[PDB]
Amino acid sequence: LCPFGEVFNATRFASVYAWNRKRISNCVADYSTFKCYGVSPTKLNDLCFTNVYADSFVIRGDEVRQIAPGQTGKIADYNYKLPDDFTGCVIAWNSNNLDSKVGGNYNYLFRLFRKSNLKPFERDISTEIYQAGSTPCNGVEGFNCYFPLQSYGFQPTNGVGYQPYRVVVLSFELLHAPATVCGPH
Amino acid sequence: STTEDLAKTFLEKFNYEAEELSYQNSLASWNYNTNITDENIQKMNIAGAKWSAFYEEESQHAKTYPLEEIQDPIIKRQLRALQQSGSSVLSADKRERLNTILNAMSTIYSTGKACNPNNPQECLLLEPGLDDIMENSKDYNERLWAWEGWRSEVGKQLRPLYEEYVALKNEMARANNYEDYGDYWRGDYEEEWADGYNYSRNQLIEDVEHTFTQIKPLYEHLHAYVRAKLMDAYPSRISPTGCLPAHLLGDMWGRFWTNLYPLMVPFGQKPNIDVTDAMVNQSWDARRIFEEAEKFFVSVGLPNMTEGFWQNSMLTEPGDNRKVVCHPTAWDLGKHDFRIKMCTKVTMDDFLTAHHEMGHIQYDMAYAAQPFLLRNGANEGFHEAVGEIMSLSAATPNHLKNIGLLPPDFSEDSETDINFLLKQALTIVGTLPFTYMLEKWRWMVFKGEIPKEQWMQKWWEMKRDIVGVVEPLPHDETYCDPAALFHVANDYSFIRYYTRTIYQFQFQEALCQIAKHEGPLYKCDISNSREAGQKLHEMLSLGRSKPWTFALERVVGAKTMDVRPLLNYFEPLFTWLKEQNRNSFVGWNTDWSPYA
Ligand SMILES: *[C@@H]1O[C@H](CO)[C@@H](O[C@@H]2O[C@H](CO)[C@@H](O)[C@H](O)[C@H]2NC(C)=O)[C@H](O)[C@H]1NC(C)=O
Ligand SMILES: *[C@@H]1O[C@H](CO[C@@H]2O[C@@H](C)[C@@H](O)[C@@H](O)[C@@H]2O)[C@@H](O)[C@H](O)[C@H]1NC(C)=O
Ligand SMILES: *[C@@H]1O[C@H](CO)[C@@H](O)[C@H](O)[C@H]1NC(C)=O
Ligand SMILES: *[C@@H]1O[C@H](CO)[C@@H](O)[C@H](O)[C@H]1NC(C)=O
């Protein structure tokens, strides 16, 4: 009953800086890396949760290491942070056949500069010119002033760490509200 | 907020754009070398011009973060490379004039031809035509027209050009605070680093010269031995205490004595080890060779080739419509995209080449995590040295046993070893005096030590004195013979060929120690010594991030160029030559001339 297909098998994923969130509510869920932190995946079909959040974006193979609690990097510092007490799973897979192309595909962006690090589960989609120096930009790139977003550039020939990876981050929520997501029991 | 902050973030953004534009250049260039079409030449030019435009533009921006103000030496080495400058500091007229000159020279070298004074319609390019004469002829007079003709036709053209080329390069070099063009070039070995990993531009002269005097004995006895045999080759043409006629030396310059071998083979009835026929009988194909080269590297603990390396490489001449460039090369296109292009044949020679070229790829993989500007060998000499170490161990009979190209009961024949070490010296030590003498001449010309009116005079004084080689015909200042060699006419430093040779045996001696090898230094096979590969990798992965002096120390234990390992490698031949020369002269006159 749960719409996991339209988040996993989605045709276009979002850019990590503008990462997507899908609330999963009131259904049954029937569940390359797959890394869980607060919970045993083998016991997932047995459990019950009030809500399940499914976060998705694309990322470099290099950077799949950063979607984990207590990590630092351009991706964890400036695009998608998980809290030190994260309770959920990070599913990642290689999407070279899908998200790269012979001329280069440049529709995937990540934020390269920011004046401070994101709080956990914060999202920032602002595109304000980043003033690295004392003298202010005036919307004008260059002279110690930078467009905050940076394009990826996935070609099929890149090495693995430069290739595109699709990520899904499942958070599991237990409130005193009635649980509404389960498997067999 | 500090200037190192600005530099770090400027470089952070440059790294992304640079990695991308440079990857497009690598890809377009690769597309050409594996599919020569006029369309592809266009895409190659268009992309390469975009990359160099981007780089010079960004090199000016990098200059707004003064090096003095940066502390972190990894940022500092990045900026030094980006803001390294030349030729832009000239006027726009002289900058344009310089490029007109470098371009004139480079194309009259690849298109000038020289005609046989007895068959006027036989006019031969260097590139297929004179080269075939200088590498395969045994006729004194045939070799002489070719040698002299190319230096009177193509050489004399370059003389006024080379003259003006020297003036402009020196103006450029002093405009960038160097002493002369040479001092500029020796900057490629400079290092600005604390606690004695520094290395001054003048030390390169000091070290090249000091290492060279240690070479002179081995070179003297190699020289005496070939002079003896060549006397037999060309009777009544060569003095027994004299120098060597330059046109008899095996290529167009005497850069490599290697084609002289079949005239001077020490033990004629022990034919050199050739595992070609073994390979053909075991039905090996090109894929098998490269798999085997991959196996060799895993055995010392290095990685497998990436999965992309196997999809994207071009390991054979495509044999369909396509036209390609067959010269073996090992590409680091960027973005962990590693490939080899090679027109592999099932031969023992191409077997070793695949090892040599896969060694380049191992170096490239090893430093791929360094910042973009630091992804190179520790200096200009390191990459080939590393490549050649691999070719050495894979040629040994021991390794050839363990992979079953040599029967298990095979026994090495010490006479066959002397044959192999001679052919090795004809190439390796033969070129060292040639190389040192060339760059010394070039370096002196740039310093102003040799006037224009003595250019060719001091050239041959140095050919006679240092190389033991004498010009067969008299050349006045109308000639420009040093430019009749590619690297001079195409404005490339030449000293790397000397330093990388000395580095190579420093690396091999250090690794065979670690591999607890038994006998003499040849016959060593670092195969299956993960300790040795790991010491290698600890330096390979440095890139240019540490000074090369530190990088050399990481493998061998000293921060210095050292030629004793090269001498050690050749010690067996060295003592054999000595005994071979009991009744030969050793050294040379410098007064004898074929024409005198
Ligand atoms: C290098 O690659 C080879 C194969 O390409 C690895 O050898 C194994 O080969 C068999 C069949 O040839 C495969 O089924 C295995 O999956 C391969 N892997 C392993 C780990 O055995 C070889 O191991 C690779 N070496 C390294 C260090 O990864
Ligand atoms: C390395 O440096 C030694 C010390 O010389 C002083 O420090 C260097 C960094 C220079 O700036 C110099 O002007 C100073 O007087 C030298 O004595 C030594 O020869 C150097 N070694 C090499 C290989 O260059
Ligand atoms: C869609 O998602 C499920 C997850 O279990 C998977 O088994 C399936 O193969 C995916 N793709 C398609 C094309 O159905
Ligand atoms: C080679 O070049 C032509 C045109 O330049 C192109 O059509 C072709 O696809 C290229 N590649 C191969 C593998 O032939």
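Our numbering is plain: 1 for the first residue shown, then up by one each step along the chain.
The backbone N, Cα and C atoms fix where each Cβ goes, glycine too.
The C-beta environment of A:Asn97 (variant position), restricted to residues of the same chain at least 6 apart in sequence and closer than 8 Å, consists of A:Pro156. Natural variation at this site is recorded by Swiss-Prot as A:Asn97 to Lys (Swiss-Prot position 440), annotated: In strain: Omicron/BA.1, Omicron/BA.2, Omicron/BA.2.12.1, Omicron/BA.2.75, Omicron/BA.4, Omicron/BA.5, Omicron/BQ.1.1, Omicron/XBB.1.5, Omicron/EG.5.1.
For A:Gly103 (variant position), the same-chain residues that are 6 or more apart in sequence and have a Cβ closer than 8 Å to its Cβ are A:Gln155. In three-state terms derived from DSSP, A:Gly103 (variant position) belongs to neither a helical nor a strand segment and is classed as coil. Among the natural variants that Swiss-Prot reports, A:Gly103 to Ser (Swiss-Prot position 446) is described with the note: In strain: Omicron/BA.1, Omicron/BA.2.75, Omicron/XBB.1.5, Omicron/EG.5.1.
A:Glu141 (variant position) falls outside any helix or strand according to DSSP and counts as coil. In Swiss-Prot, a published natural variant is listed as A:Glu141 to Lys (Swiss-Prot position 484), annotated In strain: Beta/B.1.351, Eta/B.1.525, Theta/P.3, Iota/B.1.526, B.1.1.318, Gamma/P.1, Zeta/P.2 and Mu/B.1.621; May enhance affinity to human ACE2 receptor.
In the three-state DSSP scheme, A:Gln150 (variant position) is classed as strand. A:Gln150 to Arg (Swiss-Prot position 493) appears in Swiss-Prot as a natural variant; the accompanying note says: In strain: Omicron/BA.1, Omicron/BA.2, Omicron/BA.2.12.1.
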Proximal to chain B - variant positions among A:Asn97, A:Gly103, A:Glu141, A:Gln150, CB under 8 Å: A:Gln150
Close-lying variant positions around ligand 2 among A:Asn97, A:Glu141, A:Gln150, where CB distance stays under 6 Å: none
Among A:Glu141, A:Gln150, the most crowded of the variant positions [Cβ within 10 Å]: A:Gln150
Cα-to-Cα gap, A:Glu141 (variant position) vs A:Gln150 (variant position), nearest whole Å: 13
Secondary structure of A:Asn97 (variant position) (DSSP, helix/strand/coil): helix
Deposited-model gap closure distance - 9 residues unmodelled, Cα of A:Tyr31 to Cα of A:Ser32, Å: 15
